[PDB]
Amino acid sequence: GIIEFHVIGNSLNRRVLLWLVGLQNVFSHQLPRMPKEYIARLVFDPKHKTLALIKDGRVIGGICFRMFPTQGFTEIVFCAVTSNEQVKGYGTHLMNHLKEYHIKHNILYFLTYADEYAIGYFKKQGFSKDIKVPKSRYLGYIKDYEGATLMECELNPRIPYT
Amino acid sequence: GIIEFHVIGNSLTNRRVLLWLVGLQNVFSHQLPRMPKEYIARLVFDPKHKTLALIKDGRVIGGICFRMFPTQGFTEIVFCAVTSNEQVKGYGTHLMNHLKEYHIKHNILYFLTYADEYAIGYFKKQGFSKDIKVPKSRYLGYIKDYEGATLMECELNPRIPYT
Amino acid sequence: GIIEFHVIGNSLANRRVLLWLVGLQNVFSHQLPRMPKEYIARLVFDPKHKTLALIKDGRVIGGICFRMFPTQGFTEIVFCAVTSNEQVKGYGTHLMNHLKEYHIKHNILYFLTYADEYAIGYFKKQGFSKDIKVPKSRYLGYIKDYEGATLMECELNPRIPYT
Amino acid sequence: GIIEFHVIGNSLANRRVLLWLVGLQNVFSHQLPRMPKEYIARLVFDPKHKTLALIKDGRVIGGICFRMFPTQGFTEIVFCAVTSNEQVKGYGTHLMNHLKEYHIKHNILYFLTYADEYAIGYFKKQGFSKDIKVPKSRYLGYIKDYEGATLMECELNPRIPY
Amino acid sequence: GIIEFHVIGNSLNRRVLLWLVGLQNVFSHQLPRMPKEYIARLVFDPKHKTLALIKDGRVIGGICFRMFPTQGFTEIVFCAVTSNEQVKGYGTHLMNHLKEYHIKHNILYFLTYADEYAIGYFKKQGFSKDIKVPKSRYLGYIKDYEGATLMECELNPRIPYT
Amino acid sequence: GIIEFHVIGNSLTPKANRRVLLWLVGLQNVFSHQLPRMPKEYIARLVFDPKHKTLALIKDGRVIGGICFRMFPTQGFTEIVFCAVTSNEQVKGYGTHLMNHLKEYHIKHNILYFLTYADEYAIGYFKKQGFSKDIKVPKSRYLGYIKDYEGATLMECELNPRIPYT
Amino acid sequence: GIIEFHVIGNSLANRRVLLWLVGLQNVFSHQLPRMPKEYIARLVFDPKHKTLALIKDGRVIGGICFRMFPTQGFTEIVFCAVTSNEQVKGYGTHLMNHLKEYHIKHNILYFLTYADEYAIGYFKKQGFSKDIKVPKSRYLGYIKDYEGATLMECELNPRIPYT
Amino acid sequence: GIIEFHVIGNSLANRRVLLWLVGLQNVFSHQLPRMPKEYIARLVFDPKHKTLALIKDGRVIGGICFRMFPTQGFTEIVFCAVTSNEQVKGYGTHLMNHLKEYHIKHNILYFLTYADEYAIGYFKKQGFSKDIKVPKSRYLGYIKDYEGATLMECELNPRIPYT
Ligand SMILES: CCCC(=O)SCCNC(=O)CCNC(=O)[C@H](O)C(C)(C)COP(=O)(O)OP(=O)(O)OC[C@H]1O[C@@H](n2cnc3c(N)ncnc32)[C@H](O)[C@@H]1OP(=O)(O)O
Ligand SMILES: CCCC(=O)SCCNC(=O)CCNC(=O)[C@H](O)C(C)(C)COP(=O)(O)OP(=O)(O)OC[C@H]1O[C@@H](n2cnc3c(N)ncnc32)[C@H](O)[C@@H]1OP(=O)(O)O
Ligand SMILES: CCCC(=O)SCCNC(=O)CCNC(=O)[C@H](O)C(C)(C)COP(=O)(O)OP(=O)(O)OC[C@H]1O[C@@H](n2cnc3c(N)ncnc32)[C@H](O)[C@@H]1OP(=O)(O)O
Ligand SMILES: CCCC(=O)SCCNC(=O)CCNC(=O)[C@H](O)C(C)(C)COP(=O)(O)OP(=O)(O)OC[C@H]1O[C@@H](n2cnc3c(N)ncnc32)[C@H](O)[C@@H]1OP(=O)(O)O
Ligand SMILES: CCCC(=O)SCCNC(=O)CCNC(=O)[C@H](O)C(C)(C)COP(=O)(O)OP(=O)(O)OC[C@H]1O[C@@H](n2cnc3c(N)ncnc32)[C@H](O)[C@@H]1OP(=O)(O)O
Ligand SMILES: CCCC(=O)SCCNC(=O)CCNC(=O)[C@H](O)C(C)(C)COP(=O)(O)OP(=O)(O)OC[C@H]1O[C@@H](n2cnc3c(N)ncnc32)[C@H](O)[C@@H]1OP(=O)(O)O
Ligand SMILES: CCCC(=O)SCCNC(=O)CCNC(=O)[C@H](O)C(C)(C)COP(=O)(O)OP(=O)(O)OC[C@H]1O[C@@H](n2cnc3c(N)ncnc32)[C@H](O)[C@@H]1OP(=O)(O)O
Ligand SMILES: CCCC(=O)SCCNC(=O)CCNC(=O)[C@H](O)C(C)(C)COP(=O)(O)OP(=O)(O)OC[C@H]1O[C@@H](n2cnc3c(N)ncnc32)[C@H](O)[C@@H]1OP(=O)(O)O
């Protein structure tokens, strides 16, 4: 069906706001350990944005992120594809658009914390455990999950990702 | 008594508020005898300072005055006090827990403060540690230094309800 | 005689202020003979630069020229001078103490300046130190670097009165 | 014909500046044929990028595209080119010299650039070294990283104007 | 690949800005004998419009044209498809949308100058060397080119072109 | 029955009211039916073009005919675009009354020339309305302004402004 | 008798100008009885038309109705009349000179007119020729070719003082 | 000295321009004596006209008075003069060159003029020709065909820089 990618957020529109509830639902459901209250407060925060994957008008997931352009990196907050649509390449297409978007916006480092269950998806998206950004650049901006691995992805502004 | 919490401050944009701030400055000044009253009033009434108030029957009986540094990613704890005949009751801990809840909702997860030897044990029980994860390059020159006091730090878990 | 202090500047000037700046530019130039006159003019009349003028009987006799960097949490001292025949009467010190008082009230508590062989002993007596506590990462792209002079720092105690 | 120097940039209504930025983008993309044209064009027209432009008789013959990082105490040097038919005329040296002049007025005393094998000789001659005195924690994540090329620094001498 | 057509221009918007730069590049590169500045002056001239061919976000061709409603014709100014995309039909489709646009705006005559390497393309778009529009109507409005061949195309507003 | 002539059109500055708009649809229907080799999408585009106008023949409220035209007052002539009388009203002289009302309208607007293209099934009507195959307006004046039709005869009509046409 | 020349017309209004435009309509009609006075009134009152009026001692005694086609670079002479009791006094010629002068000052240098047989001598004397320099494509269908009427042209010299 | 080029013209307005226009009227008038001064002044101060003024140290030493007919696709060259003691230094050629650059910017790529016998060699060195590409229907009447003058044409190339 018609697949479409939109970067959306709760600015400073009905279809957008309902897409955001759709996203908040998909993060909660694929990310059980994340409290629903705190997924919601982040998804609906202005300083956060989300790349929404829309299959035929209906949200089937996306990537919630927080650009820190004073720092040169972007945090990756939530990632989920709905369970009946996983292992269809949908998550890689999501990351790649996310890369393209950040290319155009001169930001070329991703940082994220990964669980042991999900680390292999980030490895397969180019992420690495070798964190070249100085600790002093991110501590107190990215939400430390202690007991999860910090990972990093460097974007090349000269490859087309999409 | 009826207990209220309220975050307040001299916005550079109310009367119940104005006297609440006067009660805080009085409370802070009386519980912190080595803080110049003039200095206390200058910070409580500064606009980039906010103050969590604790109110028992309309009457200001404690609070945490604090300074949000959202660009630097932390908050400074300016004053803490519970008035004398309301101490040792758990009020201080309900203030700190509230103040934590606020700061999660505003996506700040670090408290920096300075502690003399008589307040270190208090902050320790609010979960403050001497080990400072925040880089000096980020707080020095923004937080009021206190040579002679232990700097302390608190990291918040936004997965968690404090109140 | 009748002395007064005023923190004047050039935003977007009175006749009274315009000539005061010109007076301040003259005093700065005369007491700093190897500073190009125009460079002094371009900073005294700069909008982001302010000046604490020292007036005696209506006439400019001294001043300190400074640039506040509240986003970086320090102020840059630019020019300091007392006219020839008013020196060594303490005018120098009260000019600093007034600037320290002004800066407590704006919660900037760090001065940074460069001092050549002809002024470091002045700055030593105003509490300046060669030990720079401010991060190099915080001022390098901001303050003019007078290579060949000694970078020096003053930290302010916002709890004591300076005047 | 008369020679001009002008530091221009994208901002927020001048036909002249606009066709000079296209002139620049063209000369950059011609002398850097292994860069994406879209990358050069997205940077030249970026408003946190500036470009020193070198004019001979109304049309662009050269320029230096750069990115000032005052809160880091240096400037990233992004693109350097003089057109073919005007090279080996000391033209690229006056560009680097006006750029130093401009930057000493603005209290930036460090240049950071990457240089491959075709360019490293020229930057050595304008005074750049491989000895990077800027801490890795001041520049990493701010300057466009180029694995494979060599990071070069140039340190400027401060000056009291007039 | 997601194909798009957009009739754009420089009214007196960044996406559109970078697109005109894309267009000015493609023109300049498929038309080496055209001054790069000259192409730039006409593409960024407000009374000029370019029909862009956008393939998966990037420009891969267009037609720059000049509508002369007073005179009752339009001037074809530049046509190019990027090298690796030629002989795929893109050119013919570009003309076909451009004929479609002009039907909807009551302009039913195209005029252009073509060198020998381009006569066949315009012949295949319905262009003829027989110029029905009077010389008084076009001379000193369309830029003439000593040497090239004046070519005319007449549109049927009762036909659908796309 | 009751007969009215109205010069109407898709005025793009005042809202064409419902009465006008339903007449613009009716004329589009009539032209389409009487001119079937003309695409109906073409007819609608032109009838509703703000630079076009239409003299509507209105009988007891319903549209029974019209002459849609385009005035080129810079060029000094007018194009005749569509002519139709509905079938059950033809050969009653309605065709001619429309043309004459149209001539009388144009001499008041100081345009004294009609140009049109006619195929063999229509050349006779326009001849009876005064058109000639002999075109005094120069080619440079009309070409690429009026919709050419190859295989139609271009036909011209010159109007005398000292004459009262209706 | 006091003689005035006024270029008037029915623009986008004045009592005096209105009664004059009627006075002109009369004179033209009466002097040109074989043109429908209906048609004369239309043109005289058309706003793209103008009439230079010959006012003698208050009353309208003649004039020239003309239509400027600036985009074409010519003016059409439409009606010319002096009332009867005032003919052969040179009034026709003074009207034509004031008209020439008027057009010089508007950068229009060509007059076209279709003339009946009873008029050719008057236009000849005013410098009109039957030899027509303007191209047919510039004037056809802007001025009305009347059958049996003679097109005449007058070309004007910007450097000549006509009045 | 300081040379400037200013396209000026009456606007249907500023003392510096007005005195420049009067200066231009004198320069033209003085170099072209057998042409009515009142005609030169009418044209210079007409608003459909513009003049490319050549200023050398405050004062008018020449210019090109021209007339853009953008409906018709060309500009009319009307008066070229350089004050007598500044001639044969190239001033009139920098004048035409500037005028060509101006017109390329407005998509007017043809200049028509009626040269007198003393002017022809100048127009020839500016690229003019007696072979007129522009159809007579496009210029006739719009410009004045002075008996004895030679119609000359210049086609501008918009891909070349002229200044
Ligand atoms: C602490 C918070 C940090 C965050 O931002 S959330 C951490 C990641 N989130 C989750 O795992 C939530 C639930 N999982 C999901 O929603 C999706 O499976 C997920 C991770 C978004 C991937 O989307 P999909 O469409 O399933 O992936 P895909 O079709 O594009 O295939 C990508 C390749 O990666 C591989 N992979 C490794 N670990 C995986 C894993 N844990 N889940 C899914 N795939 C994983 C998988 O083999 C897949 O195919 P291939 O091997 O490349 O051919
Ligand atoms: C440079 C200084 C700037 C600043 O940040 S202000 C520093 C703090 N200021 C002051 O303490 C001035 C006055 N202090 C007070 O009024 C109170 O002691 C204080 C610290 C406000 C706490 O208010 P309370 O309502 O009494 O707190 P609470 O009932 O929740 O009990 C806290 C538990 O911690 C324990 N504790 C250890 N050392 C303490 C200490 N020095 N002060 C208070 N409590 C202390 C105490 O036993 C109490 O109960 P528990 O052991 O947790 O069961
Ligand atoms: C590169 C940036 C350029 C600058 O702004 S740094 C240069 C500072 N300005 C100058 O050197 C301009 C000429 N000098 C002056 O105007 C004055 O001497 C100066 C330093 C501004 C202070 O004016 P005064 O009225 O003399 O200050 P004061 O009465 O409070 O003197 C108190 C104590 O200062 C002491 N001192 C040491 N070195 C000094 C020195 N180089 N200049 C002046 N005083 C100096 C002096 O001995 C006196 O001692 P004490 O306080 O009585 O124990
Ligand atoms: C990616 C981050 C930014 C970059 O690194 S962009 C890479 C540099 N760009 C390019 O190389 C593009 C193509 N080349 C050019 O545009 C110009 O040649 C270039 C490199 C800008 C130099 O400008 P020019 O005006 O041609 O040079 P110039 O006349 O001032 O001569 C300076 C002296 O340097 C010397 N040199 C050594 N290697 C060179 C080299 N690879 N390219 C040019 N000159 C080089 C050259 O011998 C000349 O000698 P001298 O000092 O005048 O005696
Ligand atoms: C003086 C300025 C005046 C102007 O308007 S610019 C004149 C055009 N300039 C240029 O063509 C220079 C570069 N050429 C190109 O960009 C493209 O080839 C061009 C001409 C735009 C056509 O785009 P394409 O995508 O290649 O065309 P297409 O696939 O639709 O092929 C249509 C048929 O045209 C035919 N044709 C004849 N000459 C051609 C020629 N020189 N280039 C391309 N095609 C040409 C060609 O055989 C092609 O295939 P077929 O005939 O259907 O079998
Ligand atoms: C390419 C687009 C050009 C255009 O403008 S559209 C061409 C005109 N429309 C059509 O051909 C299609 C449909 N026809 C009609 O609606 C009507 O018949 C038409 C042509 C509008 C005339 O309307 P009516 O009211 O019937 O005419 P009427 O009563 O005033 O006069 C009838 C007399 O005309 C005569 N006539 C000769 N050729 C004709 C011809 N080709 N079409 C119609 N009538 C024609 C017919 O013999 C009759 O004689 P009479 O004048 O009464 O003595
Ligand atoms: C623009 C077209 C308007 C039309 O419809 S035709 C315009 C002419 N209208 C008329 O003749 C109708 C009434 N006539 C008049 O009002 C006057 O005759 C007319 C033509 C306005 C001239 O007015 P006046 O005051 O009598 O003229 P004027 O004193 O300046 O004498 C000029 C010389 O014209 C001469 N002329 C030759 N043919 C003429 C002709 N057939 N009609 C009138 N005059 C004619 C007449 O002999 C007189 O003296 P001269 O012997 O040429 O030196
Ligand atoms: C049709 C427009 C209205 C007219 O009638 S324009 C009548 C032109 N003449 C005048 O206005 C009065 C007399 N002359 C002048 O004002 C000036 O000579 C004039 C024509 C404006 C030219 O400007 P200048 O600064 O004097 O001369 P220039 O140094 O720029 O160009 C001179 C080169 O052209 C050549 N030339 C041939 N006939 C000429 C001629 N009759 N006048 C001037 N130059 C002529 C001559 O070889 C000279 O050589 P070179 O390029 O200086 O090395």
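Residues 497-508, 513-662, in that order, are what chain E shows, numbered as in Swiss-Prot.
Placement of Cβ uses the backbone N, Cα and C atoms for every residue, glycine included.
Marked as active site, proton donor/acceptor by Swiss-Prot on the basis of experimental evidence: E:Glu575. Positions annotated as succinyl-CoA binding site by Swiss-Prot, on the basis of experimental evidence: E:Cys579, E:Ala580, E:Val581, E:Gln586, E:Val587, E:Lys588, E:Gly589, E:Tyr590, E:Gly591, E:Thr592, E:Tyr617. Under the heading acetyl-CoA binding site, Swiss-Prot lists E:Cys579, E:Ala580, E:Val581, E:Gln586, E:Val587, E:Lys588, E:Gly589, E:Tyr590, E:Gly591, E:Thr592, E:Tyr617. Experimental mutagenesis at this site is recorded by Swiss-Prot as E:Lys549 to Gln, annotated: Mimics acetylation; reduced ability to acetylate and inhibit PPARGC1A. Strongly reduced ability to acetylate and inhibit PPARGC1A; when associated with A-307 and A-735. Quoted from Swiss-Prot for the published mutagenesis E:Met567 to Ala: Reduced ability to acetylate and inhibit PPARGC1A. While the structure shown retains the original residue, Swiss-Prot records the mutagenesis experiment E:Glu575 to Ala with this note: Catalytically dead mutant; abolished acyltransferase activity; when associated with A-615. Swiss-Prot lists E:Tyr601 to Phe among its mutagenesis entries, and the accompanying note reads: Reduced ability to acetylate and inhibit PPARGC1A. What Swiss-Prot says about the mutagenesis result for E:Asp615 to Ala is this: Catalytically dead mutant; abolished acyltransferase activity; when associated with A-575. According to Swiss-Prot, the experimentally introduced change E:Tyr645 to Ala is described as follows: Reduced histone succinylation without affecting histone acetylation. Reduced gene expression.
A map of Swiss-Prot features onto the structure.
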residue: E:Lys549; record: mutagenesis position; CB count, 10 Å: 23
residue: E:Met567; record: mutagenesis position; CB count, 10 Å: 16
residue: E:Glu575; record: mutagenesis position; CB count, 10 Å: 19
residue: E:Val581; record: succinyl-CoA binding site; CB count, 10 Å: 22
residue: E:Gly589; record: succinyl-CoA binding site; CB count, 10 Å: 11
residue: E:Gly591; record: succinyl-CoA binding site; CB count, 10 Å: 20
residue: E:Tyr601; record: mutagenesis position; CB count, 10 Å: 20
residue: E:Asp615; record: mutagenesis position; CB count, 10 Å: 12
residue: E:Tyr617; record: succinyl-CoA binding site; CB count, 10 Å: 7
residue: E:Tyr645; record: mutagenesis position; CB count, 10 Å: 14
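Taken residue by residue with DSSP, E:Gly591 (succinyl-CoA binding site) is part of a helix.
Look at the binding-site residues E:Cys579, E:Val587 and count other Cβ atoms within 10 Å of each Cβ; E:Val587 has the fewest. Once the 4 residues left out of the deposited model between E:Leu508 and E:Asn513 are set aside, the two flanking Cα atoms are found 11 Å apart.
Rounded to a whole number, the distance between the Cα atoms of E:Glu575 (mutagenesis position) and E:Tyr617 (succinyl-CoA binding site) is 19 Å. Among the recorded positions E:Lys549, E:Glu575, E:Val581, E:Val587, E:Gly589, E:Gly591, the ones whose Cβ sits under 6 Å from an atom of ligand 5 are, in sequence order, E:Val581, E:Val587, E:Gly589, E:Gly591. Cα distances from E:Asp615 (mutagenesis position) to the binding-site residues E:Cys579, E:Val581, E:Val587 are smallest for E:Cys579. Each residue contributes its Cα atom, and for E:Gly589 (succinyl-CoA binding site) and E:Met567 (mutagenesis position) those atoms are 25 Å apart. In the three-state DSSP classification, E:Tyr645 (mutagenesis position) falls within coil.
Candidate recorded positions: E:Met567, E:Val581, E:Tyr645. Nearest to E:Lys549 (mutagenesis position) by Cα distance: E:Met567. E:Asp615 (mutagenesis position) carries neither a helix nor a strand DSSP state and counts as coil. Separation of the C-alpha atoms of E:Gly591 (succinyl-CoA binding site) and E:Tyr601 (mutagenesis position): 15 Å, rounded to the nearest whole number.
Listed in sequence order, the recorded positions near E:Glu575 (mutagenesis position) (C-alpha within 10 Å of its C-alpha) are E:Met567, out of E:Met567, E:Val581, E:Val587, E:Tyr645. Look at E:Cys579 (succinyl-CoA binding site): DSSP puts it in a strand.
When Cα-Cα distances from E:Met567 (mutagenesis position) are compared across the recorded positions E:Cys579, E:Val581, E:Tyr601, E:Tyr645, the shortest belongs to E:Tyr601. Cα to Cα, E:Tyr601 (mutagenesis position) and E:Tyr645 (mutagenesis position) are separated by 26 Å. Recorded residues E:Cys579 (succinyl-CoA binding site) and E:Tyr645 (mutagenesis position) have their alpha carbons 16 Å apart, per Cα-Cα distance.
A straight line from the CA of E:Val587 (succinyl-CoA binding site) to the CA of E:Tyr645 (mutagenesis position) spans 26 Å. E:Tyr645 (mutagenesis position) and E:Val581 (succinyl-CoA binding site) have their C-alpha atoms 22 Å apart, to the nearest angstrom.
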